Amino acid sequence: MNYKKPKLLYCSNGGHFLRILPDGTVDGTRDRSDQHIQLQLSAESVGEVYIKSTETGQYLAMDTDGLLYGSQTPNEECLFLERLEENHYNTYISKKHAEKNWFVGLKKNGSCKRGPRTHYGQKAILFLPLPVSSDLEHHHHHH
């Protein structure tokens with residue numbers, strides 16, 4: 001399914017990658033150079049994905065402020081629900097804050113869009129995970 005292949009969180013809305021700082025900050029940026037934007041997405045449960053930084057070691061979670069931050073420990077908050085939305089884009093909603101209808105989006109200024117500030121029809125929720133980091137020599141498991 002996934003073997004050492006990180007991706008970036010695109011926000012067609014503005015067009016930037018979601019990065020996580022070791023200071024517990026989350027902001028967008030369209031600079032591949034940025035050595036952090038590289039996040040590793042994983043699936044734990046059905047329709048559930050995990051976003052954590054492979055640079056510092058923090059997990060992408062949405063507090064009550066709706067803002068994104070790095071959690072010291074693995075909490076359901078770090079776990080989000082991913083689905084296939086129209087326009088050919090994927091979305092993400094916080095578990096602990098799923099009923100809150102919060103989406104991981106960014107503004108055009110490359111700023112995180114408050115959780116309790118997202119809705120359907122916006123180009124902020126629509127996210128496209130782009131492939132990052134390439135590693136030659138790719139083999140598979142044989143029966």
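Indices start at 1 and increase along the chain as displayed.
Using the three backbone atoms N, Cα and C, a Cβ is placed for every residue, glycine included.
Quick look at what Swiss-Prot annotates:
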- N13: heparin binding site (BINDING)
- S94 to A (Swiss-Prot position 114): Decrease in LRRC59-binding (MUTAGEN)
- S111 to E (Swiss-Prot position 131): Decrease in LRRC59-binding (MUTAGEN)
- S111 to A (Swiss-Prot position 131): Decrease in LRRC59-binding (MUTAGEN)
- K113 to R (Swiss-Prot position 133): No effect on LRRC59-binding (MUTAGEN)
- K113 to A (Swiss-Prot position 133): Loss of LRRC59-binding (MUTAGEN)
Field: Cβ packing number for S94 (mutagenesis position), 10 Å threshold
entry: 25
Protein Cβ atoms within 10 Å of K113 (mutagenesis position), excluding its own: 23
Task: Provide the three-state secondary structure of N13 (heparin binding site) computed with DSSP.
output: coil
Which same-chain residues, if any, lie at least 6 apart from the residue listed as 'heparin binding site' yet have Cβ under 8 Å of it: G105, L106, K107, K108, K113, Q122, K123, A124, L126
- request: Translate the DSSP assignment of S111 (mutagenesis position) into the three-state scheme.
  value: coil
- prompt: If you skip the near sequence neighbours and keep only those at least six away, which residues in the chain come within under 8 angstroms of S111 (mutagenesis position), Cβ to Cβ?
  reply: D27, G28
